Amino acid sequence: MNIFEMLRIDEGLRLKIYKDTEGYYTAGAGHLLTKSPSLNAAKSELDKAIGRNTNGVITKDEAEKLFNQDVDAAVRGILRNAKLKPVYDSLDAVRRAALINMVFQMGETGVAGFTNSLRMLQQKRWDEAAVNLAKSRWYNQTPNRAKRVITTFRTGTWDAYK
Ligand SMILES: [Cl-]
Ligand SMILES: [Cl-]
């Protein structure tokens, strides 16, 4: 298992514009297009991201390319973030993937906000961090996925994904 396979299970991969769990226009593997309610604006962003008039439809290769870029950007976002970097550096490989997943889903800013959990993860207090992470809108809105990421941070294994 790895970050790509992990996120592939969490986000899926749709070749048409769709609405995410929050009702926003997205495409591919969780690639957010816009928070605006306009399909047009969505199609515009998609074409600009792909580099062609897509008409709301992309191929698998195109989806995968967006996916790769998005994973690379999450990592780089983590490394550039003063609050995130230190945590990431302190973790083992499986847990780093869990942190990438959260960032991919909620953005660098969102995650940097779990101040207390981050401190706990950095201290390797696994069970504590898991309980703290669960007291959040994130867990209440997308519980199954949150459970999967949380168990990952708790156990340091891919069990929740196998
Ligand atoms: Cl883009
Ligand atoms: Cl869920």
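So this one's X-ray crystallography, 1.9 Å, going by the header.
Placement of Cβ uses the backbone N, Cα and C atoms for every residue, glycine included.
The active site, proton donor/acceptor feature in Swiss-Prot is assigned to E11 (among others); the stated evidence is experimental evidence. Packing around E11 (mutagenesis position) is summarised by its Cβ count: 20 other Cβ atoms lie within 10 angstroms of its Cβ, all protein chains included. The secondary structure of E11 (mutagenesis position), as reduced to three states from DSSP, is helical.
Summarising the annotation, Swiss-Prot assigns active site, proton donor/acceptor to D20 (among others) and lists experimental evidence as the type of evidence. For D20 (mutagenesis position), the count of additional Cβ atoms within 10 Å of its Cβ stands at 17 [all protein chains shown].
Within 10 Å of the C-beta of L32 (substrate binding site) there are 17 other C-beta atoms, taking all protein chains into account. Look at Swiss-Prot and you will find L32, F104, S117, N132 tagged as substrate binding site.
According to Swiss-Prot, the experimentally introduced change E11 to A, F, H, M or N is described as follows: Complete loss of enzymatic activity.
Secondary structure at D20 (mutagenesis position), as computed by DSSP, is coil. The annotation that Swiss-Prot gives for the mutagenesis experiment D20 to A, N, S or T reads: Complete loss of enzymatic activity.
In Swiss-Prot, a mutagenesis experiment is listed as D20 to C, annotated with the note Nearly no effet on specific enzymatic activity.
In Swiss-Prot, the entry for mutagenesis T26 to E states: Complete loss of activity at neutral pH; covalently bound substrate. The structure shown retains the original residue. In the three-state DSSP scheme, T26 (mutagenesis position) falls into the strand class.
Residues within less than 8 Å, Cβ to Cβ, of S117 (mutagenesis position) and separated from it by at least 6 positions along the same chain comprise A129, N132, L133. Under the three-state DSSP scheme, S117 (mutagenesis position) falls in the helix class. Quoting Swiss-Prot on the mutagenesis of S117 to V: 50-fold decrease in enzymatic activity.
Listed in Swiss-Prot as a mutagenesis experiment, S117 to I is described as follows: 500-fold decrease in enzymatic activity.
What Swiss-Prot notes for the published mutagenesis of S117 to F is this: 10-fold decrease in enzymatic activity.
The secondary structure of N132 (mutagenesis position), as reduced to three states from DSSP, is helical. What Swiss-Prot says about the mutagenesis result for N132 to I is this: 5-fold decrease in enzymatic activity.
Experimental mutagenesis is annotated in Swiss-Prot for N132 to M or F, with the remark: 2-fold decrease in enzymatic activity. Cβ neighbour count for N132 (mutagenesis position): 19 (other Cβ atoms within 10 Å of its Cβ, all protein chains included).
Close to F104 (substrate binding site) in the fold, though at least 6 residues off in sequence, lie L7, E11, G30, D70, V71, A74, each with a CB less than 8 Å from its CB. Annotation for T26 (mutagenesis position): spatial neighbours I17, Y18, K19, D20, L32, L33, criterion Cβ-Cβ under 8 Å with sequence separation of six or more.
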